[PDB]
Amino acid sequence: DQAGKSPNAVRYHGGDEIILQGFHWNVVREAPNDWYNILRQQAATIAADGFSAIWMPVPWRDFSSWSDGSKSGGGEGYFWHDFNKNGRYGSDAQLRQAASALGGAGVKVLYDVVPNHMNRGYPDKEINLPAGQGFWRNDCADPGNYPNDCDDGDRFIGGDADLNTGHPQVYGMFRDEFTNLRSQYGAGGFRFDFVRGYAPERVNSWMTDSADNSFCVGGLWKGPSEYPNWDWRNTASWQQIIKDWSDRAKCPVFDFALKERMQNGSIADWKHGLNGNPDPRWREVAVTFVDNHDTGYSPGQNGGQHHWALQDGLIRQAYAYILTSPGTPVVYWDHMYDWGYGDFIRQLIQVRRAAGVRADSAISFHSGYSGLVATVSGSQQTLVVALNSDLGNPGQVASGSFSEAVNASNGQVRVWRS
Ligand SMILES: OC[C@H]1O[C@H](O[C@H]2[C@H](O)[C@@H](O)[C@@H](O[C@H]3[C@H](O)[C@@H](O)[C@@H](O[C@H]4[C@H](O)[C@@H](O)[C@@H](O)O[C@@H]4CO)O[C@@H]3CO)O[C@@H]2CO)[C@H](O)[C@@H](O)[C@@H]1O
Ligand SMILES: [Ca+2]
Ligand SMILES: [Ca+2]
């Protein structure tokens, strides 16, 4: 495990990570208080599958609850009330065992942290911040979903649960918890939640103070049309918007540019995600994914959230693309362990590693065929990737002696290594 910072000091940890999102939206409903026991038990498997890191659910207990017609949710971690680790995923004790088992097997533990808001209203909690002290966004005049004097970012829905993460005491509180996660819960890094909610610069601060040399990733889902008309971002590409967050937080960022192309364009247009960017300083900070707990389905109730789900006819192509290309790939728990894509994914992980493909590896796109046709310059081998293409042989697009590495879905997924 190579471990440095990128050339622009972004915390990509060697640019060689392969991450597993370790949960789906309905875990708290399907394996109540049993999730950490399940991970402990699966640690060796996760490690053998080839993952170098795992994105853990929020560790802070969440006993929230909501209902919206047929829709229902709560307890998943995004509306926590305390730093107490005895939540719906399992106890503190189990968490410790789980992180220890993962860590021992050589899988880094990345915690999902939610600094933007908390469950203000929860009656029995250990963290009680009174009103009128500047701790809350709503301590200030709250015009609309725009930064206010009590919160330098967007608000979460109503904004009544928004924290002034910039308040010296609120900042300090998060900072200590981050340090706590690293020293007693074996944190090798963090996934920063709802990043649009507070300044990017705060994320760099936090990382600097508690885990400067760790891995970090920001979850920024905000399209151009959500910025004010006068803002440059209102006219920028998805790529520019996320790259800008990354420059400021000094953390890799989820590639929502690739996700939007996967949902709205053709497979040939997948080349316009951050990860396909010709400048290595651009593509290396991209954290690729096919679906997450928000965008995809989940086993159980209501099929989870499925806000921007990738259709099944493209799941193999999508994994083939992310696992063989630049940026840092993320595998969704369900595709891997629930839905039967596990074998195919395992094969690609092996291909990626044998080729020595990394965050900054070069990628070239070949124009004369149908589908996506790309040449990837791994540090050990060159890969030719042809997805839903009329390409006949790797030699039509690259110099060298190629061997078939992968051939799935009636040749819709073809990968060759030199
Ligand atoms: O007190 C503040 C607000 O509280 C109430 O909001 C409810 C919402 O209406 C519910 O829908 C729900 O919210 C979920 C959200 O549905 C779910 O997607 C998840 O969101 C995360 C997301 O996973 C994550 O990836 C990330 O980037 O950001 C999101 C926020 O962290 O989790 C949310 C919280 O559980 O629950 C909230 C609170 O219970 C109320 O309705 C509002 O009026 C009020 O302002
Ligand atoms: Ca690394
Ligand atoms: Ca906010």
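What you see of chain A is 22-439, where the numbers are those given in Swiss-Prot.
Method of determination (from the header): X-ray crystallography, 2.0 Å.
Using the three backbone atoms N, Cα and C, a Cβ is placed for every residue, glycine included.
What Swiss-Prot records for this protein:
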- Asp214: active site, nucleophile (ACT_SITE)
- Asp22, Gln23, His34, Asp37, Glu38: Ca(2+) 1 binding site (BINDING)
- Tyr99, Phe100, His138, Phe177, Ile178, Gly179, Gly180, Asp181, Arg212, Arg217, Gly218, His314, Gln326: substrate binding site (BINDING)
- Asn137, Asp172, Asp175, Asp183, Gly218: Ca(2+) 2 binding site (BINDING)
- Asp214 to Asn: Abolishes enzyme activity (MUTAGEN)
- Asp315 to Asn: Abolishes enzyme activity (MUTAGEN)
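Swiss-Prot feature annotations superimposed on the structure.
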| residue | record | Cβ contacts under 8 Å, 6 or more apart |
| --- | --- | --- |
| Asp22 | Ca(2+) 1 binding site | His34, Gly35, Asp37, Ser73, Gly127 |
| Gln23 | Ca(2+) 1 binding site | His34, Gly35, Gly36, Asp37 |
| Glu38 | Ca(2+) 1 binding site | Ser73, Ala74, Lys129, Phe236, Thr349 |
| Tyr99 | substrate binding site | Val79, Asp83, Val135, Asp214, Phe215 |
| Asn137 | Ca(2+) 2 binding site | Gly174, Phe177, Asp183, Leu184, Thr186, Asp214, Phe215, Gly218, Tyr219 |
| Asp175 | Ca(2+) 2 binding site | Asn166, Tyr167, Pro168, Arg217, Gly218, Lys243 |
| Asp315 | mutagenesis position | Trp46, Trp242, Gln326, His328, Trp329 |
Task: Could you say whether, by DSSP, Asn137 (Ca(2+) 2 binding site) belongs to a helix, a strand or a coil region?
output: coil
Message: Please check the recorded positions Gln23, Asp37, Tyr99, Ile178, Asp214, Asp315 against ligand 1 and give me the ones with CB under 6 A, sequence order.
response: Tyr99, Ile178, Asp214, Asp315
- prompt: Where the record says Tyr99, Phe100, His138, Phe177, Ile178, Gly179, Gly180, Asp181, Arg212, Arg217, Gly218, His314, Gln326 bind substrate, what is the longest distance in Å from one Cα to another among those residues?
  reply: 24
Message: Distance check, please: Cα of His138 (substrate binding site) against Cα of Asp172 (Ca(2+) 2 binding site), rounded to an integer number of angstrom.
response: 11
Task: Let me know how many other Cβ atoms fall within 10 Å of the Cβ of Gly180 (substrate binding site).
output: 20
- line: Lowest 10 Å Cβ neighbour count of the binding-site residues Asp37, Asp172, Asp183 is held by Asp37
Statement: Close in space but at least six residues away in sequence, with Cβ under 8 Å from that of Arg212 (substrate binding site), the same-chain residues are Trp76, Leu131, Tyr132, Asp133, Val134, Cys237, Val238, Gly239, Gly240
Query: Which binding-site residues among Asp22, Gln23, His34, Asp37, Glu38, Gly180 have CB under 6 Å of ligand 2?
result: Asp22, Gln23, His34, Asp37, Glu38
Statement: Taking only the CA atoms, the spacing between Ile178 (substrate binding site) and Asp172 (Ca(2+) 2 binding site), expressed in whole angstrom, is 14
Task: Check the recorded positions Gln23, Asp37, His138, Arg212, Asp315, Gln326 for any whose Cβ is under 6 angstroms from an atom of ligand 3, and report them in sequence order.
output: none
- request: Excluding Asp22, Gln23, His34, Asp37, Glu38, please set out which residues of the same chain place their CB within 8 Å of the center of the CB atoms of the Ca(2+) 1 site, keeping sequence order.
  value: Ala24, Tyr33, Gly35, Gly36, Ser73, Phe236
Query: For the Ca(2+) 2 site given as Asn137, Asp172, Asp175, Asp183, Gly218, which other residues of the same chain have their Cβ within 8 Å of the site's Cβ centre?
result: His138, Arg158, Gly174, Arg176, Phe177, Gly180, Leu184, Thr186, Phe215, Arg217, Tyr219
Statement: Expressed in Å to no decimal places, the gap between the Cα atoms of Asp172 (Ca(2+) 2 binding site) and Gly180 (substrate binding site) is 10
- request: Translate the DSSP assignment of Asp183 (Ca(2+) 2 binding site) into the three-state scheme.
  value: strand
